[PDB]
Amino acid sequence: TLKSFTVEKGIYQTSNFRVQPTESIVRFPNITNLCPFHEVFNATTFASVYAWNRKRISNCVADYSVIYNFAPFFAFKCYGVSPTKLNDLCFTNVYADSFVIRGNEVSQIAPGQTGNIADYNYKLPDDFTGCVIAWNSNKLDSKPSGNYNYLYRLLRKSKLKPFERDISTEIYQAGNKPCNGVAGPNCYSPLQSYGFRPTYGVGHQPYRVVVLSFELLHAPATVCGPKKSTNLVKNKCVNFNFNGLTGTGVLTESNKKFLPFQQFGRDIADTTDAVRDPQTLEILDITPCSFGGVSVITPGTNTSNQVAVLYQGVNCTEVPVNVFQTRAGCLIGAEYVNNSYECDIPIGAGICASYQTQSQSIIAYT
Amino acid sequence: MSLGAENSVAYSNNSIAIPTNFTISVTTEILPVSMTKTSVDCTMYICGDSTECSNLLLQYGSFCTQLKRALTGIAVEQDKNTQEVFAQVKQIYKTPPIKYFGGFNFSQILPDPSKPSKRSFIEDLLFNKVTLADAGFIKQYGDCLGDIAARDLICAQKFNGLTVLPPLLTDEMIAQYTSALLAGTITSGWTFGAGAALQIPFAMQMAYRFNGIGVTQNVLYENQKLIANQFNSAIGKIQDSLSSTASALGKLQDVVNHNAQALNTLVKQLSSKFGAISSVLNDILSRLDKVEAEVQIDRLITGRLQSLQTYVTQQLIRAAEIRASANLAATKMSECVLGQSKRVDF
Amino acid sequence: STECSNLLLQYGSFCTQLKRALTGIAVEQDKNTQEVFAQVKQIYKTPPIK
Amino acid sequence: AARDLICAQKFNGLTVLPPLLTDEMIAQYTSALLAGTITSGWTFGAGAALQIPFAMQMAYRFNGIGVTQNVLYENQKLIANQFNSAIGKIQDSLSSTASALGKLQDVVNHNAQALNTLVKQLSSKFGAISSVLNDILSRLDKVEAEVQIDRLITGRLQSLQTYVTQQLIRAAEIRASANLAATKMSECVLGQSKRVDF
Amino acid sequence: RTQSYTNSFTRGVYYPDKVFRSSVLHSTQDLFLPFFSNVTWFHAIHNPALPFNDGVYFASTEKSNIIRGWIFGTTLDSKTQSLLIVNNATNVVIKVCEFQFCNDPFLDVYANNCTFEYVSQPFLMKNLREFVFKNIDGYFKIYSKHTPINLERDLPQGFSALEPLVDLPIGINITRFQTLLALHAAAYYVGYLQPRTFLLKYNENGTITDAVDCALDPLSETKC
Ligand SMILES: *[C@@H]1O[C@H](CO)[C@@H](O)[C@H](O)[C@H]1NC(C)=O
Ligand SMILES: *[C@@H]1O[C@H](CO)[C@@H](O)[C@H](O)[C@H]1NC(C)=O
Ligand SMILES: *[C@@H]1O[C@H](CO)[C@@H](O)[C@H](O)[C@H]1NC(C)=O
Ligand SMILES: *[C@@H]1O[C@H](CO)[C@@H](O)[C@H](O)[C@H]1NC(C)=O
Ligand SMILES: *[C@@H]1O[C@H](CO)[C@@H](O)[C@H](O)[C@H]1NC(C)=O
Ligand SMILES: *[C@@H]1O[C@H](CO)[C@@H](O)[C@H](O)[C@H]1NC(C)=O
Ligand SMILES: *[C@@H]1O[C@H](CO)[C@@H](O)[C@H](O)[C@H]1NC(C)=O
Ligand SMILES: *[C@@H]1O[C@H](CO)[C@@H](O)[C@H](O)[C@H]1NC(C)=O
């Protein structure tokens with residue numbers, strides 16, 4: 001610690017002792033259903049962009065490794081989560097949105113974009129924590145005469161709010177002459193056909209887009225991935241993995257009066273101290289196990305190599321990862337004498353230490 | 001505002017004004033000498049038992065070493081300040097069992113044998129008046145482990161890696177030093193501060209102390225009961241002043257309050273995101289892959305390191321101010337108690 | 001700028017302590033002036049004779 | 001006319017507060033201390049003000065320094081003429097050269113140049129593409145402008161922190177000098193000191 | 001019918017988050033109830049749609065089956081898909097389809113093509129109960145606390161926390177709110193919410209005892 005081979009007389013703070021965990025426990029809810037990803041990804045005909053379908057996915061085991069087999073896309077583009085780590089963590093609810101766009105307006109489905117799809121048909125919020133997938137569909141979504149089945153809205157009075165739908169098909173009025181069901185000057189139909197054709201360029205093929213919206217974990221945890229649970233342990237410094245919230249601590253029985261909506265417990269430093277077990281409705285306190293400062297009390301290396309160790313601020317009936325109890329921790333390797341000399345190496349509350357003769361050994365005295 | 005009352009003193013070239021009596025007044029001067037000693041673990045504060053956070057924190061170099069060195073220097077300097085202020089005698093003098101000092105009674109400043117601590121009455125009011133923060137100068141891991149009531153602030157400070165060291169000299173040793181100094185200046189006069197303590201009667205020492213200011217010594221000997229009664233009333237009014245008003249010790253109260261508030265702000269700095277996606281490191285570990293979580297961890301590490309450096313700089317400036325006040329208190333201790341000073345308003 | 005303020009609020013309390021330090025210096029300047037100059041209890045007026 | 005430095009300092013959020021005691025109150029306190037020193041001597045700083053003619057006060061000041069008080073009453077006119085000549089010499093030296101007040105000029109100039117540097121630091125890019133915040137707001141989308149605004153925020157926060165630390169150190173030095181001046185006010189004006197070169 | 005605009009007199013606050021904090025003061029930015037607001041004491045014995053704008057709540061002191069029905073929505077009857085939450089003793093019929101109503105809405109004692117039909121727990125039972133119908137991010141979080149009113153009068157002084165119980169998300173556009181009392185005198189209150197910063201006083205049990213508004217008077221700004 002001192003980056004030197006010889007040390008001088010005094011007390012040095014070197015490092016810290018900490019009890020390493022010996023067990024790892026994982027607590028997941030007892031659910032058995034399989035999430036319906038096949039009925040979302042493998043469909044005969046998706047709806048258009050102005051009328052995207054919303055499907056709620058909950059109360060099932062979500063396996064995200066079978067997504068690649070259902071549809072031949074390239075990459076699993078996500079923003080708030082990495083595409084790598086879906087399975088170990090778990091969420092509250094999963095929403096599915098699907099629509100078919102052109103190849104130019106793919107980057108508009110992203111948080112904070114401006115265009116035609118983003119302004120009047122489908123807008124993503126400021127803080128999106130889901131995934132967006134897109135792949136080419138030139139073989140199942142094109143005719144030589146033209147695919148007139150899908151529409152997009154070209155004009156609207158105002159931009160949409162995030163996660164909004166506009167199904168109404170009234171004639172848009174841009175002038176002062178009233179429309180009254182007549183499409184003329186400044187009375188334009190909002191929906192325009194895409195007009196897909198197999199002989200287009202690379203930027204103009206139809207693209208099927210599926211949105212995997214995720215919300216972060218809250219009081220319910222209905223949809224969660226595949227992970228084997230572990231029996232609960234208490235009063236031991238262990239690793240806990242409660243619904244994807246990893247950490248290390250000691251679980252004890254609690255007397256906190258949680259309300260039925262409350263699930264977690266946060267302190268002034270914004271870290272979890274109280275958790276609710278999803279299997280058995282009980283509250284467990286989370287505290288770290290035994291740790292503290294370690295100080296080395298030594299004379300010089302020119303004199304001796306005998307070292308006393310001061311474990312700072314612990315009631316040392318719990319030493320491991322002569323013994324005198326001090327008000328400033330406790331000493332190991334220094335005996336206490338019933339005398340009083342001048343203070344050579346200071347330790348704490350009136351207690352010092354020195355290296356003396358009367359077999360040489362390290363003593364501690366007031 | 002009003003600068004003061006208006007006085008037009010009557011001046012003439014053949015007029016003199018001379019006092020015909022005197023009053024004896026006892027005042028009170030309060031000076032801070034030291035503050036709380038704090039030791040900060042940077043690795044537990046920044047990372048919190050995360051391995052790759054430690055691996056990415058080793059890339060930043062030796063910031064932790066120099067911040068720990070600065071805080072260790074402050075902790076050494078506080079004990080040095082207390083040692084140079086209070087410890088000024090080679091021998092612990094003791095008062096005689098008789099309590100007659102020419103009519104002056106020092107029963108409200110000399111220690112009493114009933115209490116386990118050797119603290120006098122006025123020192124008992126001074127220690128009861130200042131509300132300490134009750135920090136980790138006593139060991140508190142047994143109380144922090146045992147879940148009683150709610151979560152304390154000091155338990156959160158201990159769990160986040162912030163530790164308060166106890167001072168080297170206990171309150172009993174400070175009270176013993178104060179009692180030895182009081183007994184020396186009561187019995188031996190100013191002669192104990194310049195070598196061997198030479199005994200003297202207290203009325204004759206009082207005659208010398210009137211002789212040093214320009215008043216002849218026959219004034220005291222003809223009026224000794226009046227000086228005794230005035231001194232008794234003056235030292236009795238300090239009791240009634242300190243038993244009611246709690247605004248006298250505001251300097252020591254602010255010394256406690258600043259070191260509590262700095263630690264509270266340093267703990268509260270952990271809840272900010274610093275431009276990342278989450279303020280909790282384990283959510284960043286579990287939610288992201290290697291490179292992106294390395295970017296977020298680097299952002300959090302820079303923010304927490306900036307907070308810790310700000311705390312260390314503020315503690316260094318406050319330590320310089322406290323050291324200046326402790327040097328002033330040591331000079332006032334040497335020149336007012338151990339002798340007699342002719343400096344005006346000192 | 002609303003966006004600059006909304007992203008500055010994510011940096012924690014790096015400004016309350018700045019305002020506290022500047023307020024402490026501003027109090028200390030007036031304390032210094034009051035300590036140096038206000039050392040008399042009554043306002044003394046010189047006689048008209050010189 | 002033209003844009004002043006103080007106008008830009010105010011427009012950028014840097015404000016200078018006025019002191020509590022005005023210069024008239026400082027002059028009144030100085031006049032009160034002068035009248036007390038002229039009439040009473042040292043007894044106005046140790047209780048009630050006791051009057052004394054100035055010749056006898058000057059004789060007591062001579063008796064303080066160890067010279068017997070009969071050399072004043074035999075040499076009063078010479079001492080009065082020497083004091084008047086010294087006062088005139090100080091007046092002429094203050095009217096001639098203004099370089100004695102260089103420390104007060106430095107106290108003004110340091111807080112002038114610190115605020116000027118704090119204003120001038122706003123023209124830096126700190127690694128971004130533009131120093132103007134509205135240009136980044138109106139030129140990019142949300143994510144990239146958030147990145148550049150974060151860079152500018154980090155740079156401006158660093159500059160503000162450096163200014164606050166320098167102000168704290170200067171305030172500590174000013175407090176030490178003010179304590180020395182208060183000790184000199186209590187020991188030289190309200191009394192007579194035996195300390196050498198104090 | 002007759003409407004009257006009274007004052008709430010510093011009443012109404014809910015739990016912001018779904019976590020537990022003990023013995024701490026915490027500041028939250030949320031669509032909150034303005035202290036010293038201008039609420040409406042509606043009176044009806046026989047009901048238009050209030051201009052719902054980023055927050056609304058409810059408060060009534062009536063009993064029995066007359067106090068029910070909280071139909072939301074932009075337009076009723078037909079055309080645009082709007083939310084038509086109906087309520088009774090044991091059922092909440094969530095529907096995006098529109099019931100065949102008219103210009104005069106009534107519930108008979110003696111719909112369209114629906115996209116999301118949800119059935120959940122009922123939202124109801126001198127007791128002036130309070131209910132919150134806050135809309136943010138298309139979630140419709142509902143907070144409620146039973147408040148037994150001592151003397152039947154206007155909204156009293158108190159800072160009782162309304163507990164979160166109901167989270168039913170309907171991500172549509174809602175700007176109006178009608179009401180669906182049973183048709184076979186009602187002292188029900190209508191108030192508003194606004195985005196403002198608060199500072200809540202917790203305890204060791206987890207109940208909001210006091211709450212200050214950081215924009216009411218400059219003393220509370222100093223306290224914040
Ligand atoms: C999609 O579903 C149909 C009917 O269930 C099935 O015949 C077809 O094989 C499925 N496609 C894929 C790629 O699994
Ligand atoms: C899950 O476990 C809990 C307690 O062991 C039990 O009450 C609950 O019924 C279980 N879930 C199911 C679906 O059986
Ligand atoms: C904690 O330390 C105190 C002080 O010596 C002691 O009385 C007590 O028994 C200790 N607690 C234990 C060992 O559990
Ligand atoms: C002394 O004072 C009186 C008035 O106070 C004045 O008339 C007289 O001239 C003074 N003495 C001298 C020598 O000037
Ligand atoms: C001094 O004070 C104590 C306590 O007030 C009293 O008991 C004692 O008699 C006093 N002594 C004299 C001489 O008045
Ligand atoms: C509410 O608005 C009415 C409208 O005239 C007004 O008379 C009344 O004073 C307001 N109440 C308040 C502001 O408390
Ligand atoms: C959606 O709500 C907004 C409220 O700001 C309103 O202005 C807009 O007209 C609504 N859209 C429709 C189609 O009613
Ligand atoms: C917290 O709950 C306990 C339960 O008995 C009660 O005694 C105590 O008064 C409560 N504290 C409050 C409401 O502040």
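Don't overthink the numbers, they just go from 1 along the chain as shown.
According to its header, the structure was obtained by electron microscopy, 3.3 Å.
Cβ coordinates are placed from backbone N, Cα and C, and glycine is handled just like the others.
Within 10 Å of the C-beta of A:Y152 (mutagenesis position) we count 22 further C-beta atoms, all protein chains included. Annotation note: A:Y152 (mutagenesis position) sits in a strand segment as assigned by DSSP. What Swiss-Prot notes for the published mutagenesis of A:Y152 to F (Swiss-Prot position 453) is this: Decreased HLA binding to NF9 epitope. Increased binding affinity to human ACE2.
Within 10 Å of the C-beta of A:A174 (mutagenesis position) there are 11 other C-beta atoms, taking all protein chains into account. Looking at Swiss-Prot, the entry for mutagenesis of A:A174 to V (Swiss-Prot position 475) says: Increased resistance to neutralizing antibodies.
Secondary structure at A:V182 (mutagenesis position), as computed by DSSP, is coil. Annotation of the mutagenesis experiment A:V182 to A (Swiss-Prot position 483) in Swiss-Prot: Increased resistance to neutralizing antibodies.
Quoted from Swiss-Prot, the note attached to the mutagenesis of A:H218 to P (Swiss-Prot position 519) states: Increased resistance to human covalescent sera neutralization. A simple way to gauge crowding: the CB of A:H218 (mutagenesis position) has 16 other CB atoms within 10 angstroms, across all the protein chains here.
Under its natural variant annotations, Swiss-Prot gives A:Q192 to R (Swiss-Prot position 493) the following note: In strain: Omicron/BA.1, Omicron/BA.2, Omicron/BA.2.12.1. In the shown protein chains, 12 other C-beta atoms lie within 10 A of the C-beta of A:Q192 (variant position).
Spatially close to A:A269 (variant position) yet at least six residues away along the chain is no residue at all, judged by Cβ distances under 8 angstroms. Swiss-Prot lists A:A269 to D (Swiss-Prot position 570) among its natural variants, and the accompanying note reads: In strain: Alpha/B.1.1.7.
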Under 8 Å Cβ-Cβ to anything in chain B: which of these recorded positions pass, A:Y152, A:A174, A:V182, A:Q192, A:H218, A:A269?
A:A269
Suppose we draw a 10 Å sphere around the Cβ of A:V182 (mutagenesis position). How many other Cβ atoms does it contain, all chains included?
10
Close mutagenesis positions near A:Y152 (mutagenesis position), where close means Cα within 10 Å, chosen from A:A174, A:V182, A:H218:
none
To the nearest whole angstrom, state the Cα distance for the pair A:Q192 (variant position) and A:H218 (mutagenesis position).
41
